[PDB]
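**Q** Have a look at this one before I ask anything.
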2 protein chains.
Amino acid sequence: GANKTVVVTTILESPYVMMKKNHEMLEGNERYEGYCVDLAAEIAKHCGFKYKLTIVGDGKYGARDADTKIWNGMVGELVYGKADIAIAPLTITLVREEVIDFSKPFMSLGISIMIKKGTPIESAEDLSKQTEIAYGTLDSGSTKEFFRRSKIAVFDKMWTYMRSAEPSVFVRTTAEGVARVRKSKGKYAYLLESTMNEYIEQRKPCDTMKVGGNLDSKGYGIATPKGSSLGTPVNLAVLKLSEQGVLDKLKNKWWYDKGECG
Amino acid sequence: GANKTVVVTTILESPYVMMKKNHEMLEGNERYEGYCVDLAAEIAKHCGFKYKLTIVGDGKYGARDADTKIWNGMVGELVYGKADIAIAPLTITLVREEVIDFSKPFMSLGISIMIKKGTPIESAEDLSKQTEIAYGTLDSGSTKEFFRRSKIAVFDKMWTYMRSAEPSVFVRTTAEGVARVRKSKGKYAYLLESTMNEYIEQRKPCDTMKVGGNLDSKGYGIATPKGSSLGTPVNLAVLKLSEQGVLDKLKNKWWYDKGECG
Ligand SMILES: NCCCNC(=O)c1c(NC(=O)Cn2nc(C(F)(F)F)c3c2CCCC3)sc2c1CCCC2
Ligand SMILES: N[C@@H](CCC(=O)O)C(=O)O
Ligand SMILES: N[C@@H](CCC(=O)O)C(=O)O
């Protein structure tokens with residue numbers, strides 16, 4: 001039938017999507033800025049659609065409830081027909097691939113360790129072999145699932161600790177994880193995606209550090225409801241933007257051009 | 001109908017697929033070893049198919065002839081129905097995505113510079129601004145197309161030079177490119193994927209170096225004829241192998257465990 005306004009689900013996660021400081025003075029898509037705001041504009045231009053940016057109601061990435069089997073977050077939005085596409089730092093995983101479609105990756109990342117500067121930790125092995133420094137992850141996302149599912153001794157050991165740590169080591173948002181690292185005098189390390197870790201390392205007050213190598217290697221994809229006719233042109237648009245250098249240019253724009261730590 | 005033997009196209013490219021030294025004494029799949037030999041076995045196990053490894057007839061990755069519009073290499077094999085799947089270091093590109101299917105990436109890479117040790121070159125910018133050191137790429141693959149298509153000043157300048165350099169700076173195989181770097185007393189630099197570059201840097205006689213950062217960021221995918229029912233389970237198998245750490249384990253096996261330079 002007639003072209004419709006494509007409803008885009010995304011998440012408030014810096015520097016992917018952020019409220020403009022003058023957002024009260026603005027309407028619709030103009031309220032927001034960031035990497036994924038720019039990316040949504042590029043994808044829409046190349047695929048020739050009109051779109052509305054919306055922030056996921058529950059503020060989550062997406063996980064299936066073990067009891068209800070219901071998906072929450074942006075993944076839920078797609079599965080239950082509440083959004084047409086997700087343009088966000090949404091990690092490509094086996095369990096999600098079964099229920100939604102993903103483009104080829106538009107950005108790579110791996111799980112990584114964030115410490116307050118001078119914390120005596122170099123690696124996941126270090127974290128696993130001590131108790132004084134607590135560590136955890138975001139809940140409802142791919143990092144938590146990684147540890148939950150891992151057969152690898154060090155990661156299995158970390159999971160056994162985190163799942164029963166008191167008080168809880170899990171956080172509701174990335175900004176919470178960062179706030180805990182900053183305020184815990186080095187007694188909390190935060191396990192998060194290297195992309196978010198590298199962005200925060202370039203933000204005032206420049207008191208955090210990404211340490212050691214990444215624990216895994218993967219990517220974010222643009223997601224669509226399974227079988228959506230949008231998936232094909234969106235995937236081809238991601239490949240063009242990659243091959244044109246536009247994705248690299250957008251990463252430089254939002255991570256390093258505006259970087260606050262020198 | 002009945003299950004059939006899946007015909008796998010691949011390429012002799014170290015350490016992805018190599019002849020076993022005792023290959024004369026062996027039959028069928030047992031002739032070969034390498035990262036992609038191991039990967040093919042894993043994919044086949046998880047998807048439950050029997051398969052025959054074959055080496056692409058023309059020894060190429062795949063390009064479309066500007067005049068005939070005919071695809072050569074492994075891409076051609078898939079397009080014209082001569083193979084059922086390609087399990088090789090085959091780069092995901094826009095032009096290929098239009099005519100074949102690709103899984104999510106099983107390995108990441110970017111274009112990179114290989115020099116003989118002590119060559120006074122640090123970057124693509126350095127290469128572009130001098131003439132004494134010749135440089136080129138593999139023909140019939142994604143690296144050559146990258147330079148051909150690039151709008152980026154430095155890469156555009158490199159392409160203008162390479163396309164008309166005499167004698168020719170392009171090579172038929174990776175091993176040729178390496179042999180030219182090694183034998184040219186530092187007067188030839190070779191532009192190749194960081195994966196191949198990093199493997200050769202760990203092989204005797206340890207006389208080559210990867211220099212500077214990568215020029216782009218992308219990945220290899222397992223490829224199938226467009227619409228093949230094989231694409232779905234193969235893609236899911238790649239995600240499992242990624243999430244299990246098996247892909248990382250296979251990279252360590254073939255690059256670094258056996259590494260010859262310390
Ligand atoms: N080391 C274990 C697996 C290695 N993994 C990958 O390379 C890998 C990924 N790699 C990448 O995304 C690298 N990568 N691949 C591409 C692509 F798709 F080839 F064009 C692009 C990028 C980065 C920039 C945009 C274009 S995504 C992903 C995996 C495995 C799990 C699923 C999601
Ligand atoms: N990108 C992750 C969220 C962040 C994290 O889990 O570290 C996801 O899509 O679930
Ligand atoms: N992986 C490349 C070949 C190697 C190169 O072009 O550097 C391709 O699929 O075409």
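The chain as shown is numbered from 1 upward.
If you check the header, you will see the structure was determined by X-ray crystallography, 1.9 Å.
Cβ from N, Cα, C; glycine included.
Sharing the features that Swiss-Prot gives for it:
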- B:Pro89, B:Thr91, B:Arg96, B:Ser142, B:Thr143, B:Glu193: L-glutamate binding site (BINDING)
- B:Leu94 to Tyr (Swiss-Prot position 504): Promotes dimerization. Strongly reduced desensitization (MUTAGEN)
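For each feature listed, report its degree of burial, its nearest neighbours and the pertinent distances within the displayed model.
**A** In sequence order, B:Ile111, B:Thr137, B:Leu191, B:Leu192, B:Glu193 constitute the residues six or more apart from B:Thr143 (L-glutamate binding site) in its chain with CB-CB distances below 8 Å.
Within 10 Å of the C-beta of B:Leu94 (mutagenesis position) there are 19 other C-beta atoms, taking all protein chains into account.
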**Q** Report the recorded positions (B:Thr91, B:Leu94, B:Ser142) that meet this criterion: Cβ distance to the nearest atom of ligand 3 under 6 Å. Use sequence order and write none if nothing qualifies.
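**A** By the Cβ criterion, which requires under 6 Å to ligand 3, the hits are B:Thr91, B:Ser142.
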**Q** Would you list the recorded positions among B:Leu94, B:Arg96, B:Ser142, B:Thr143, B:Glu193 that come within less than 8 Å, Cβ to Cβ, of chain A, in the order they occur in the sequence, writing 'none' if nothing qualifies?
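**A** Qualifying residues, whose Cβ lies under 8 Å from chain A: B:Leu94.
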**Q** Write out, in the order they occur in the sequence, the residues of the chain not among B:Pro89, B:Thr91, B:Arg96, B:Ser142, B:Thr143, B:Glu193 that have a C-beta within 8 Å of the mean position of the C-beta atoms of the recorded L-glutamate site.
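**A** Going along the sequence, the neighbours come out as B:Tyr61, B:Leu90, B:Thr93, B:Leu109, B:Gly141, B:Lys218, B:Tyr220.
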**Q** What's the number of neighbouring CB atoms sitting within 10 A of the CB on B:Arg96 (L-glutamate binding site)?
**A** 26
**Q** Which residues does B:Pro89 (L-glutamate binding site) neighbour through Cβ under 8 Å, counting only same-chain ones at least six apart?
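**A** B:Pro89 (L-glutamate binding site) has long-range Cβ partners B:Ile11, B:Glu13, B:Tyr16, B:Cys36, B:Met107, B:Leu109, B:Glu193, B:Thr195, B:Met196, B:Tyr220.
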**Q** How far apart, in angstrom, are the most distant Cα atoms among the L-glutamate-binding residues B:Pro89, B:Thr91, B:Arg96, B:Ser142, B:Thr143, B:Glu193?
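**A** This binding site's residues have a maximal Cα-Cα distance of 17 Å.
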**Q** Would you mind checking how many other C-beta atoms are within 10 angstroms of the C-beta on B:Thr91 (L-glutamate binding site)?
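**A** That number is 23.
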